[PDB]
Amino acid sequence: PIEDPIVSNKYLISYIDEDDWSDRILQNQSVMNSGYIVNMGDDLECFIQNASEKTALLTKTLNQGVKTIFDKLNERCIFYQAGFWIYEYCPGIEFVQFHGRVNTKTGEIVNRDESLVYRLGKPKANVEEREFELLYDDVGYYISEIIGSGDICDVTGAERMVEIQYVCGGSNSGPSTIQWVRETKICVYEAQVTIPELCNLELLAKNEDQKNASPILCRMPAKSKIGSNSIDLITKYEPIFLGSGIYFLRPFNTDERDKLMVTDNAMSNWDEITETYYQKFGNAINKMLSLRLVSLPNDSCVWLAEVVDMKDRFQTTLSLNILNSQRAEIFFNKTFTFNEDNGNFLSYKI
């Protein structure tokens, strides 16, 4: 890993209320002595605060992960239609990119293009013999597999190979699938796969980003009297891209209620509601419930949440009742008024 004293330190700006700040940072002297306060003239004053076992897990992770990768891959090949290209990866045979499509029902290609001769690399049956590395990225720790034994590319004069990275797909039960694959160098390609079984290894566990940050406490000067800018939106709320142009703003305030957010232009006019709105919100909601973002209290309930634009302007309210199946219905009410006393769920049928 690479760091430097200008980037190694990491901060996270958090917002707190007005009378909260009045008697939370200002009244204690110990905290005031640990850090100091900065003023922007207006009330945007922020108080900044200044501040063998391991290797056994590294070494075991590498071994166990490779053996586990082969465990699932041993069943069959995998394939990913990357726009115009398709990359088929087999369990220790050879990696290539060819034109075509696959029939989801049988998992077989339409044809084999004898005319599209591409060679990404030849792995080896004797996986035990091959050497692998344990590197890391934003997603987490991963196993590196260089598949060589390729011909030289006259362009520069480098033998054809490919760099494969094994990462965990989180909650993705099944065999195995690829995320993306593309050329990286003149004759080198890169590919990344996601498998659920790698998460078994602590270092390769999903949702593990080293978020350790000296917190910087700020307070709202105006309390959103003007249209809150996007920077206020992402400092008050932690967005999560739910796809289809819909974000899920979860508040840092544990008391407040979370609200969806829309950004697409074709979903501007809410006075008329077309099928595109319903399909887009259905995809987004399916992805959300798959992400386990919405939190059941402690039971089936109706879920009511706002929708805001890039400027946190309320447009409608999304009403959703979960049916514990593939089907789901979504309603949009512009006329719905909110009770600040309760959160999202209002009707409980345990």
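Residues displayed in chain A correspond, in order, to Swiss-Prot positions 25-75, 92-338, 346-397.
Determination method: electron microscopy, 3.7 Å.
The backbone N, Cα and C atoms fix where each Cβ goes, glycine too.
Annotation source Swiss-Prot lists mannooligosaccharide derivative binding site at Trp125, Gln137, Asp194, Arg200, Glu223, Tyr229. Here the Cβ of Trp125 (mannooligosaccharide derivative binding site) has 16 other Cβ atoms within 10 Å, regardless of which shown protein chain they belong to. Secondary structure at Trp125 (mannooligosaccharide derivative binding site), taken from DSSP and collapsed to helix, strand or coil, is strand.
The domain 'MRH' annotation in Swiss-Prot covers 115-241 and rests on sequence analysis.
Residue density at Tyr127 (mutagenesis position): 22 other Cβ atoms are found within 10 A of its Cβ, drawing on all protein chains shown. Looking at Swiss-Prot, the entry for mutagenesis of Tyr127 to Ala says: Decrease of ER lumenal misfolded protein degradation.
The C-beta environment of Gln137 (mutagenesis position), restricted to residues of the same chain at least 6 apart in sequence and closer than 8 Å, consists of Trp125, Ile126, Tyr127, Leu156, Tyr158, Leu160, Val221, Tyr229. Recorded in Swiss-Prot as a mutagenesis result, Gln137 to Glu carries the remark: Decrease of ER lumenal misfolded protein degradation.
For the published mutagenesis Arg200 to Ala, Swiss-Prot gives the following note: Decrease of ER lumenal misfolded protein degradation. No effect on interaction with CDC48, HRD3, KAR2, UBX2, HRD1 or EMP47. For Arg200 (mutagenesis position), the same-chain residues lying six or more positions away in sequence with a CB closer than 8 A to its CB are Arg159, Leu160, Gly161, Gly190, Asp191, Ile192, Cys193, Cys227, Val228.
Looking at Swiss-Prot, you'll find the mutagenesis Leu393 to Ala noted as follows: Abolishes dimerization. In the three-state DSSP scheme, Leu393 (mutagenesis position) falls into the coil class. Around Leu393 (mutagenesis position), the C-beta neighbours below 8 angstroms that are at least 6 residues distant in the chain are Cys348, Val349, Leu351.
There are 22 other Cβ atoms within 10 Å of the Cβ belonging to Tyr229 (mannooligosaccharide derivative binding site).
When the Cα positions of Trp125, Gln137, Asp194, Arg200, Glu223, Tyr229 are compared pair by pair, the longest gap among these mannooligosaccharide derivative-binding residues is 23 Å. In the three-state DSSP scheme, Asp194 (mannooligosaccharide derivative binding site) is classed as coil.
There are 13 other Cβ atoms within 10 Å of the Cβ belonging to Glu223 (mannooligosaccharide derivative binding site). Where 16 residues go unmodelled, between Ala75 and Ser92, the Cα positions on each side are 28 angstrom apart.
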